[PDB]
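S.K.: Sharing a structure here in structure tokens format.
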Amino acid sequence: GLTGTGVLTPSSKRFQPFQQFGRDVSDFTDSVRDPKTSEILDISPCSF
Amino acid sequence: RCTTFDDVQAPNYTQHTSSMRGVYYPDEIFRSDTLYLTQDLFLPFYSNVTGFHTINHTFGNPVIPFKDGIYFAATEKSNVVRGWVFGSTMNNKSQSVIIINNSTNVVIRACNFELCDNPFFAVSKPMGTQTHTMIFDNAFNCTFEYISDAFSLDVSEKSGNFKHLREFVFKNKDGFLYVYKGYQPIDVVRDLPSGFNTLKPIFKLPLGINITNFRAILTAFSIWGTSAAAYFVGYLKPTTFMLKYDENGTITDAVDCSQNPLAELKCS
Amino acid sequence: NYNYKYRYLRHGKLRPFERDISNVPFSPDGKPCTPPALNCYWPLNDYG
């Protein structure tokens, strides 16, 4: 249910079973659970 | 077949404090190191608790209407209080969902059921059998069934500490029913301890019927019988909370707005 | 085709996604009637 453009790396969570998203500072998702069991941070600022 | 017991005493509707209970996860999303605001039907801090102390003489099985859901809590030692009669009219005609167990697995079922005036589990003290689980009376204009996780679940009578603490939240929402689960080891004589426990977003349900009335379901030790136990009632209020998530993703503190000028200043 | 129906008598509005099968023999202050009593009808109405 997500789209976008970014730089991927694995997560560092205490991630939850019902859970997918991270929105870290506010509402910007910043960490995703892959649908095939991976925990991956999404640092979308590619470079700018 | 209203197989209704008679020694069901009227208590004085014992009153307690709703200090810090009812906090759950409003989102489905990790965050960290925030104060998050949201506006929702929550149990306020410090408010009333209509606690029901069913004892060896006093039995507490009333009918209560829905009224913005409930904060629910029950101190059972191997699980007396399975079952909720979330009904409409408490007769044969009722849009009723029933939340019960086959002692291993969770059986929830909504249909127009015959609601007896007191159907009871004829549960014995050393074993714990639903010998008289006669609740499935009628089936006309039926709607829905659901069977959840089969998991570890006991029946029979114990004592000691309030070994199982069921902290539940039952919340109607846009037709759905949202039901949460907690667990806590507590030891009070008969009453509520002081403490908070974050409730988990467990059960969300596609039901969609006008849920008016409810009853609670206990185990009548077959003539009834109860242990040294109690269960609580709390009502929700459309208030505003500021939560404090940690880096672990665990609720460590909650602050209401409509409680104290200091509390609203905290959420301000 | 008078087989399928609708209902047109109730105490008021509704919340979303919510349903009652209950054929209530309506009276405007509760009062469970048997039609043909006064202000006591049934809500069933065919499709024509």
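So for chain A, numbering is Swiss-Prot's, and the shown residues are 531-578, in order.
Quick reminder: no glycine exception, Cβ is built from N, Cα and C everywhere.
Here the residue is the original one, but Swiss-Prot notes a natural variant at this spot, A:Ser577 to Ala: In strain: Isolate Tor2 and Isolate Shanghai QXC1.
Describe the structural context of these features.
M.R.: Classification of A:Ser577 (variant position) by DSSP places it in coil, neither helical nor stranded.
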S.K.: Within 10 angstroms of the C-beta of A:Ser577 (variant position), what count of other C-beta atoms is obtained when all protein chains are considered?
M.R.: 4
